[PDB]
Amino acid sequence: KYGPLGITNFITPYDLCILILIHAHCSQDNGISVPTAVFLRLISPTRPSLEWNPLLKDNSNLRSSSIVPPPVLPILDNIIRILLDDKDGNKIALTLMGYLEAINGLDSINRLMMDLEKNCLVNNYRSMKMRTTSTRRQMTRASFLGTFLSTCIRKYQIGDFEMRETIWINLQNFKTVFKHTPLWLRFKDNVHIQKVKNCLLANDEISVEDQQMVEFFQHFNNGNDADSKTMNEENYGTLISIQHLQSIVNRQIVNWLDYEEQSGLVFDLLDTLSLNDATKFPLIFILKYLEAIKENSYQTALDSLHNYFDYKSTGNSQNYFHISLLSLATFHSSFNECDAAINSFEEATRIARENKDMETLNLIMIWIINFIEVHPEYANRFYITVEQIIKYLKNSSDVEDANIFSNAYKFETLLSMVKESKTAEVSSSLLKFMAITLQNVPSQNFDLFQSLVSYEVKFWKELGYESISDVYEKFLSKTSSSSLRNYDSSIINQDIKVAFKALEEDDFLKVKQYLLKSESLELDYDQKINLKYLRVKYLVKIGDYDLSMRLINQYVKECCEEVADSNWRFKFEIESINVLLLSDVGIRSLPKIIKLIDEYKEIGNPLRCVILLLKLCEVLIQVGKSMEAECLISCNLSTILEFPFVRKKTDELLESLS
Amino acid sequence: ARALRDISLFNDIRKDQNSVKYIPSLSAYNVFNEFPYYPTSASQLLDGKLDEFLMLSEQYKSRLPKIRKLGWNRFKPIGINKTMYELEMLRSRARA
Amino acid sequence: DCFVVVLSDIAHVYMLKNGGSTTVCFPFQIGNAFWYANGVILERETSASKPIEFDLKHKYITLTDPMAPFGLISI
Amino acid sequence: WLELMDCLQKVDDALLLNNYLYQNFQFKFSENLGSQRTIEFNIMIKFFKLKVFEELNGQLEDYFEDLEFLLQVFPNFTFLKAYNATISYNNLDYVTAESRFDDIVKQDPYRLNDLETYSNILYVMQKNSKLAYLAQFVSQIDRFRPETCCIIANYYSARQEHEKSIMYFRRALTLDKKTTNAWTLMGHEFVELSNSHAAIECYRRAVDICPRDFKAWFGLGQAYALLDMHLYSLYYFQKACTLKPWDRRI
């Protein structure tokens, strides 16, 4: 079924197949009505125009609410397999098969097309009711099939005889490809084919003289191979319109990003473009780019991106130069270049000002924090602080925003969490973002919906209620990851959870091997901290604390200046507390534990309050004053069983007291 | 693209609280006449991208009557000093 | 901290720690290239065809960083 | 010999095959006349040296002594002189080349084979009056050669009618698609029409047809540079650096 591919603005052989089907359905002589699902799989990809920005926008409208079958490749083998499935589909399948056999000439093609325009297609409904004398079903222009057939009619009267010959030379090539196929052998003889073929072949007006030599014209052109064939220019094996190519490509990249498709056929066919249709179809370049990132090829990613943004900008009259840099900026942030991405972004701001268009500034601002969300360590380097944006976007407008406010509040929630604000405000801020996101369609805005889950899971986990987190985590998508953050980040993130479990099950060999990968990998900041946090926990289990103690303090000291992450500061502080008290000297930590207790009492996070209580209890029992420790733990035992993961520590301490 | 107003809730609250230049592309430029194609309507610009099929559709539609509208104006037969463009204008006044 | 690949006559130098990419050319064809502290040593292609002819006066090139001009060895 | 020329791609392969023509190559002395089958006294082996070593701009060897040898034998050969004139053009030596071509026009007035370089020179020269001489004269011969449609385009460009001169360049390319040099000229006239979008794809096609095009990369780098995309142009300029590192302008 493979062959050279070329974009054609004329009637592709695939197109006639629908025209074959619609003829049988409207004729109503055979009583064969093609099922509606068949048409909606065939015509709909040919419906024009979808558009798909390279990055900076993911499936904002491409996702169909109902799952649709993949678009069909223009090969008789694939087309027939759709009709073939039904028990009576053989009858429908043979109807198509017979018509393709009856159509043996360019004139016969014209007979089909003249028939539809004169009788089947009709300008408007008001003439339906007057045409009750028609033995065939009549079509309205505005209908689903009507608008399609109008386009097909237009594409036939649009060209000279030069295009009509290409239709027939290609169709016979297209028809004969199916002939040397195993399925055609299964349908070598079906008697019904002759019946349907003779239905339309009738009224030939000659059977004795012209038919003797009519065959001679057909056969001589055809490759009878008795002699050397008539030499003709190389002809393409498959012809598709631009719009049909758009559907197959968009489905392929979406399927790749996260009823069976034919990846090999699509990829092979897309590799035979004459390099001119590639100009007419710039999206072929980016299809390599998405493939390029998968194997982590740097230069091969770059040239493709530059390739895509040169043909797109010229084709579209609106200035998209202000969009090219951001995609390139995303690409650099994808390879952790970071600093180079920074320079890329600044000149995007200047370009936006010259265009003097307001709507693009919202797009450039929204990209800022999305970048800083991945790399919070770069907040100081931007010319605008994060808080300025939130204040700006909160009062941006009251209309023509839709998703901006949903984006606006989530950034405040993240900042509010990191700034360790009081839980009352954080709950309210997340409330705003939750209400606005769910109010509109959440399925269509798949990116933000996932981000909501991540924040909520994180938020409730910090409060210590895994029961709530357990419900939400089932909605978190794995391996989906997000844009502008690498491509193997999901693999790394999954691996880290493995290491933590391995640490719990005392699999020191596996975790040890993973830390070796740590020092030479390019990792995101959030990933970096986890491994940085992973190492200190591992060193505690081994027993060496001189190295860890010098290591933990460096981490927390740099966890307060470079990034003002209070949550990660807390987790590191308590590890140091564990290190001290484990070495029989936790008394040094008494100043440190107390200053956090009253500090978090004001905050009101119960999980924080309880964990320090256990540490306070543990230090008091290694002193020899376990008497009062028992008294304190007795009064607070009720409120400390609410948190699951501390129960194991809480239970274990109980037998110690006995 | 709900614009925050297609949302029933926030739209309700707002009521209570109240109380493009075109530039040619390469494919637009043709080989015969150096004037580039100018699209007739914004429908022919597909998200700003000039659809090549619609462009050539209008081009065919313009040229098709051009063969028919040939004999108008300048061409004059001999023995008739009066071209056919005014043969129908007098013909129009004849019945009217 | 840059990763460098040497082609027959062209060297690509990709910044890995920080920065983008750079590329440099060479006066003539290169047979092989050997790493040394702060630079690379490049030996000229000897013969190709089957006649075998080669140069001996100078076939080694020293470069420190891509932007600076090359240097000549001393024996 | 040409079809054997086009298959060659790099200078090292030129040396690869050049040796093969010397050590393990010999002609059928039966078919060829005497005193000719010798490789040292052959002609297109000499004509070989003149064409391939310079069209690809490879390292010259056995090139000089063959050159003057061909001047002595072929003093009146039009093709040789134009190539000899071309050599001066290729070395950015325009005064001497103009004298060389001027003999061709006087000796051979009707040759639409290498006059594309002549009009290319005259555009750099100015003297629109002299250029208008050629455009009227060249177009009078015929309007179907690839060159005659690029000769006139230069004359129309010099007079600041880009919207007409832009069309002729596309016409010139359509006749013969191998003349990739028209693509960069195509893009330049877009720049002076203040349509940067149309320009960028133009240079872009020029480098798809052959990546090793210094002119195409440079022209594309400039078009972004005219716009405030100083960095988005750094890549294109950077790519051009590899092609001609030995230039002050870049």
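Following Swiss-Prot, chain D residues are numbered 252-501, in order.
Method reported for this entry: electron microscopy, 5.4 Å.
The backbone N, Cα and C atoms fix where each Cβ goes, and this holds for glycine too.
Listed in Swiss-Prot for this protein:
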MUTAGEN   D:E306 to K  In CDC23-49; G2/M cell cycle arrest at 37 degrees Celsius; when associated with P-326
MUTAGEN   D:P326 to L  In CDC23-49; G2/M cell cycle arrest at 37 degrees Celsius; when associated with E-306
MUTAGEN   D:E398 to K  In CDC23-37; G2/M cell cycle arrest at 30 degrees Celsius
MUTAGEN   D:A404 to T  In CDC23-39; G2/M cell cycle arrest at 37 degrees Celsius
MUTAGEN   D:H439 to R  In CDC23-2; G2/M cell cycle arrest at 36 degrees Celsius
MUTAGEN   D:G472 to D  In CDC23-1; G2/M cell cycle arrest at 36 degrees Celsius
MUTAGEN   D:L485 to F  In CDC23-56; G2/M cell cycle arrest at 37 degrees Celsius
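Structural mapping of features recorded in Swiss-Prot.
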residue	record	Cβ neighbours (10 Å)
D:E306	mutagenesis position	13
D:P326	mutagenesis position	9
D:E398	mutagenesis position	21
D:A404	mutagenesis position	26
D:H439	mutagenesis position	21
D:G472	mutagenesis position	20
D:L485	mutagenesis position	16
Distance, D:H439 (mutagenesis position) to D:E306 (mutagenesis position) (CA atoms, angstrom): 25
Of D:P326, D:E398, D:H439, D:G472, i.e. the mutagenesis positions, those within 10 Å of D:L485 (mutagenesis position) when Cα atoms are compared: D:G472
Secondary structure at D:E306 (mutagenesis position), reduced by DSSP to three states: helix
D:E398 (mutagenesis position) versus mutagenesis positions D:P326, D:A404, D:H439, D:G472 - nearest by Cα: D:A404
For D:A404 (mutagenesis position), the one of D:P326, D:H439, D:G472 that lies nearest, given that the mutagenesis positions are compared by Cα: D:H439
